[PDB]
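See structure below.
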Amino acid sequence: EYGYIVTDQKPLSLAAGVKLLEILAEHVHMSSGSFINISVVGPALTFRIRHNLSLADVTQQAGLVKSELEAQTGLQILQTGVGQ
Amino acid sequence: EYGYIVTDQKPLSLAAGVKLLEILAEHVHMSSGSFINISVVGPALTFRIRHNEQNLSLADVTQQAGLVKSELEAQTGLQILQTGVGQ
Ligand SMILES: [Ca+2]
């Protein structure tokens, strides 16, 4: 399983994807280095989480703070979820 | 915003989509009629959730759909590839 965030960026930069994860990490009180196996592919950011909070927790939290994520990164978040 | 379930069936049938919802509803102890504004688009099912006695959320029901993906797959033959919330 992996977490993902689909943005409006065509394509999403690696720098902006990591910025999303830094902000997300802060909101869940985890080190951003606990986001592992990160990739950007087209508009999407994908990631897993290291031993430390679950993917469910973090994608739920990404919804909770979506406004803040969008304002700080200058992009729009179109989907957040879990894949496998 | 909408909840969604992405399958490996393109086009996904409406009837199969709502069978997914019936299994999910049984698992979360909600009436399936509390899934509203339903559509199928490509391989995906999209929906919202009505006021319900259980006070359940989108992340809540889409999290659950991911947990019971083996059961959704066993019962319907679909493969569940993604679950999430969209805008
Ligand atoms: Ca937005």
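Quick note: numbers on chain A are straight from Swiss-Prot, i.e. 470-521, 525-556, in order.
This deposition comes from X-ray crystallography, 1.3 Å.
Cβ coordinates come from backbone N, Cα and C, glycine included.
Among the mutagenesis entries in Swiss-Prot is A:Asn506 to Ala, noted as: Reduces N-glycosylation.
Around A:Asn506 (mutagenesis position), taking its Cβ as the centre, 11 other Cβ atoms fall within 10 Å, counting all chains.
For the gap of 3 residues left open between A:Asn521 and A:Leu525, the distance from one Cα atom to the other is 7 Å.
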